[PDB]
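Notes to accompany the following structure.
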Amino acid sequence: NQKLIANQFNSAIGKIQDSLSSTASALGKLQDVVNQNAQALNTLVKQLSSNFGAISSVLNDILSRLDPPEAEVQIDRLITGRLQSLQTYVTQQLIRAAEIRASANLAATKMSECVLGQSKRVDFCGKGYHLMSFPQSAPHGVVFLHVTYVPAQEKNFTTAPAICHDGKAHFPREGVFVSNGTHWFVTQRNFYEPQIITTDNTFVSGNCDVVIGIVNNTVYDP
Amino acid sequence: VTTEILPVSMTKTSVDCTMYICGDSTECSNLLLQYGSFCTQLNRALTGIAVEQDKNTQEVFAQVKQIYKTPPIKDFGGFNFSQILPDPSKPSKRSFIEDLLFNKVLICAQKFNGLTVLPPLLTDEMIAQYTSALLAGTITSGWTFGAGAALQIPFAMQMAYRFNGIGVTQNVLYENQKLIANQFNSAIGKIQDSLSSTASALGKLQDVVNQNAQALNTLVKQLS
Amino acid sequence: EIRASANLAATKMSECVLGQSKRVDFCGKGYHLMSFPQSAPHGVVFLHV
Amino acid sequence: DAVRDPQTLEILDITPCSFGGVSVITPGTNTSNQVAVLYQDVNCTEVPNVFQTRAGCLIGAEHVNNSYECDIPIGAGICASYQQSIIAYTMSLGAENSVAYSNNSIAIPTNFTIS
Ligand SMILES: *[C@@H]1O[C@H](CO)[C@@H](O[C@@H]2O[C@H](CO)[C@@H](O)[C@H](O)[C@H]2NC(C)=O)[C@H](O)[C@H]1NC(C)=O
Ligand SMILES: *[C@@H]1O[C@H](CO)[C@@H](O[C@@H]2O[C@H](CO)[C@@H](O)[C@H](O)[C@H]2NC(C)=O)[C@H](O)[C@H]1NC(C)=O
Ligand SMILES: *[C@@H]1O[C@H](CO)[C@@H](O[C@@H]2O[C@H](CO)[C@@H](O)[C@H](O)[C@H]2NC(C)=O)[C@H](O)[C@H]1NC(C)=O
Ligand SMILES: *[C@@H]1O[C@H](CO)[C@@H](O[C@@H]2O[C@H](CO)[C@@H](O)[C@H](O)[C@H]2NC(C)=O)[C@H](O)[C@H]1NC(C)=O
Ligand SMILES: *[C@@H]1O[C@H](CO)[C@@H](O[C@@H]2O[C@H](CO)[C@@H](O)[C@H](O)[C@H]2NC(C)=O)[C@H](O)[C@H]1NC(C)=O
Ligand SMILES: *[C@@H]1O[C@H](CO)[C@@H](O)[C@H](O)[C@H]1NC(C)=O
Ligand SMILES: *[C@@H]1O[C@H](CO)[C@@H](O)[C@H](O)[C@H]1NC(C)=O
Ligand SMILES: *[C@@H]1O[C@H](CO)[C@@H](O)[C@H](O)[C@H]1NC(C)=O
Ligand SMILES: *[C@@H]1O[C@H](CO)[C@@H](O)[C@H](O)[C@H]1NC(C)=O
Ligand SMILES: *[C@@H]1O[C@H](CO)[C@@H](O)[C@H](O)[C@H]1NC(C)=O
Ligand SMILES: *[C@@H]1O[C@H](CO)[C@@H](O)[C@H](O)[C@H]1NC(C)=O
């Protein structure tokens, strides 16, 4: 299916291109970080307009009107408030920075396990069976394009845990035993590809009196 | 069978900064404006937490696209799930084990100071439906439901795959299928009894509840 | 702290319930076969087999 | 939280007058200027399409028996959306799917897609 797979891949990439061109909210996770920091700074700057109990938010006005014995009292009120506002800002940035650090550590883990490898961790590198991923640069962040294999068209089959040939119990080595209603085949689990059951794709262990659900059929030995 | 307990969410408290500081007072409220945006950013910080708690719940439980259900005939190759599957005889469709967890793990006095508690977006009944779906999927389709459409598969065959995964051949499962089902069923019964008996088993969740309760009681007492 | 726990719980849901993990001591002590989630007050309980 | 009256020695309980947060539910102004208002943890008898829910008294949203995917969360299983007017509903957790499980039936994918 190499030609089909290449076409499905190329099509999926085109879908990403269009989805990003169309949907403004797609990068909300990065925009939210930008917005939180912008708000934090705007809040910090606006606090300079607060009096905090002082006669004026403007330090120059306090100093232009009052002499030190009085000016110091008014200034202390602004220092306390401005220092408190600045401490609040920094504390929020330390907590916020920790969240970003955690995200960056996750991103670094995905880079190593999704881009520089193939992951067997479910839903770690996208939804489906992970094949590969590609990093892309983004403002203050990374975007991963995860390429996954997803089972499609549907078919029901009859199955059995083992086949009884000469009274011995035969088990599939790699796949499962299936039936189309008349014939039994062995097939790989994630893709229907029926094969004749032979001694080269089964193994034998024990007899037919132990396996629950064992069925009678023929195992061929070329 | 090992029980692992993890916190997912925290109570979504909400504190009205002006009410807390200057409850029902115009003179105080006006003085509070001299402090600029301090109340706005405190209300914002708590709002952000509350939103996060709904997000935390959604990311843990809503991992299944469809709500899967088990068949009327629970033939799982000798494996018994009546303890972990829902038992619809009661209004909340929780499992027996879940009822134990729920039974094991003031508000007016706190509320009256501008301290409200917001309800979770997903109710306990909805969390139970998600876990039922995840569980029904796990039982009838193994892991395939987590990577696309759920395949049906006999439970014993699913177990065979899981045995292969750990480096043990398929015939070990089938040859010992009755023993394995008995050991499993017994282990589940042990969980049921352990939870019914040991109060401290859910200490990880109770500790979260206790820390938040202390935080609110401390906040309220500061008004004195 | 809760967010970190929730992220861990979400990871376990995906890797222990919607799959079979090869990560040692991630999905219980022993060789992981499968797990089952259970609802709990403000949390999740996993029964790891 | 209680006081003895100074003229008649009656014991009275004192509770605060009802209060709570007010949240405005809205589709963006790009779509509509119609809004619904939630009086959080307030009764619909205290506030003055009036729907009393666990989250509070929701006014302006029409309650329907049709569940949908969650749009604007209200709380306690209730979401609201603009579909025109604002409606409230119990959110759906997804479509139901009874899996065709049996002791001898396996489904096997015959095709795949690359996503
Ligand atoms: C099950 O699969 C077998 C093998 O493909 C089918 O048997 C073949 O049927 C075709 C006609 O469609 C014949 O031309 C071949 O000669 C048959 N092969 C053999 C070995 O007999 C069988 O019909 C399928 N059964 C069902 C119910 O679909
Ligand atoms: C699979 O084939 C064997 C024979 O190769 C069947 O064995 C018979 O079982 C019945 C029931 O106990 C006995 O009365 C017969 O005498 C057995 N025959 C022989 C030759 O021993 C077995 O039942 C078949 N299994 C299935 C599921 O069809
Ligand atoms: C699955 O296990 C449950 C118990 O967890 C079994 O139900 C119990 O059956 C015994 C009789 O053997 C009764 O005395 C108990 O009161 C029952 N408990 C409950 C909660 O109903 C159930 O029968 C088992 N299912 C199968 C197929 O074996
Ligand atoms: C493997 O260990 C299990 C126990 O974990 C054995 O099963 C027990 O066997 C004794 C007899 O010696 C019975 O009295 C118990 O009731 C059985 N327990 C269970 C759960 O069935 C099993 O026989 C051992 N297998 C081997 C090959 O040694
Ligand atoms: C597997 O599914 C793919 C689509 O994902 C099928 O490819 C399409 O086949 C139709 C004809 O029925 C064409 O019109 C489409 O243009 C094809 N799409 C692509 C991307 O090539 C493919 O034929 C299916 N394979 C099998 C064996 O059923
Ligand atoms: C499998 O059989 C069930 C009936 O038991 C049916 O509802 C389902 O759609 C079938 N699936 C396929 C792929 O044929
Ligand atoms: C499979 O299930 C059917 C009921 O649907 C039952 O009659 C049959 O005996 C079961 N097969 C085995 C091997 O238990
Ligand atoms: C005045 O207060 C006393 C308290 O002991 C009470 O007994 C009496 O009835 C009151 N008189 C009136 C007119 O309320
Ligand atoms: C928002 O309104 C603008 C017109 O000012 C329109 O071009 C745009 O498509 C609208 N977007 C949505 C999502 O309605
Ligand atoms: C609102 O008041 C009515 C009585 O008129 C009562 O039955 C109902 O439970 C109250 N609801 C809430 C949320 O308090
Ligand atoms: C939902 O249906 C019930 C009848 O089962 C009816 O009494 C109730 O008023 C309906 N609610 C809405 C919002 O339509």
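Chain D residue numbers are taken from Swiss-Prot; in order, the displayed residues are 574-621, 641-675, 690-721.
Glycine too: its Cβ is placed from the backbone N, Cα and C atoms.
In Swiss-Prot, a mutagenesis experiment is listed as D:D614 to G, annotated with the note Increase of pseudotyped VSV particle production ex vivo. Increase of viral load in hamster upper respiratory tract. Produces more infectious particles when cultured in primary human epithelial cells; increases replication and transmissibility in hamsters and ferrets. A natural variant is reported in Swiss-Prot for this position, D:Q613 to H, and the note states: In strain: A23.1. Here the residue is the original one, while Swiss-Prot reports the natural variant D:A653 to V with the comment In strain: 19B/501Y. Quoted from Swiss-Prot, the note on natural variant D:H655 to Y is: In strain: Gamma/P.1, 19B/501T, 19B/501Y, Omicron/BA.1, Omicron/BA.2, Omicron/BA.2.12.1, Omicron/BA.2.75, Omicron/BA.4, Omicron/BA.5, Omicron/BQ.1.1, Omicron/XBB.1.5, Omicron/EG.5.1. In Swiss-Prot, the entry for natural variant D:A701 to V states: In strain: Beta/B.1.351, Iota/B.1.526. The structure shown retains the original residue. One natural variant catalogued in Swiss-Prot, D:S704 to L, is accompanied by this note: In strain: Omicron/BA.2.12.1. Quoted from Swiss-Prot, the note on natural variant D:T716 to I is: In strain: Alpha/B.1.1.7.
Note: none of the variant positions D:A653, D:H655, D:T716 has a C-beta at a distance under 8 Å from a chain B C-beta.
Checked against D:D614 (mutagenesis position) by C-alpha proximity, the variant positions D:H655, D:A701, D:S704, D:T716 yield D:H655 as the nearest. Counting only same-chain residues at least 6 apart in sequence, none has a Cβ under 8 Å from the Cβ of D:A701 (variant position). The subset of recorded positions D:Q613, D:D614, D:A653, D:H655, D:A701, D:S704 lying near chain A, with Cβ atoms under 8 Å apart, is empty. In terms of C-alpha distance, the listed variant positions D:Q613, D:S704, D:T716 place D:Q613 closest to D:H655 (variant position).
Taking Cα separation as the measure, D:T716 (variant position) is nearest to D:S704 of the variant positions D:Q613, D:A653, D:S704.
Rounded to a whole number, the distance between the Cα atoms of D:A653 (variant position) and D:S704 (variant position) is 33 Å. Distance between Cα atoms for D:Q613 (variant position) and D:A653 (variant position): 15 Å, as a whole number. In sequence order, D:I598, D:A609, D:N641, D:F643, D:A672, D:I692, D:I693, D:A694 are the residues near D:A653 (variant position), counting only same-chain partners six or more apart with C-beta under 8 A. Taking D:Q613, D:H655, D:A701, D:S704, D:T716 as the candidate variant positions, the subset whose CB lies under 6 angstroms from any atom of ligand 11 consists of D:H655. Around the Cβ of D:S704 (variant position), a 10 Å sphere holds 14 further Cβ atoms from the protein chains shown.
Most Cβ neighbours within 10 Å, among the variant positions D:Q613, D:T716: D:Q613 holds that distinction in the structure as shown.
With every protein chain in view, the residue among the recorded positions D:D614, D:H655 whose Cβ has the most Cβ partners within 10 Å turns out to be D:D614. In the three-state DSSP reading, D:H655 (variant position) counts as strand.
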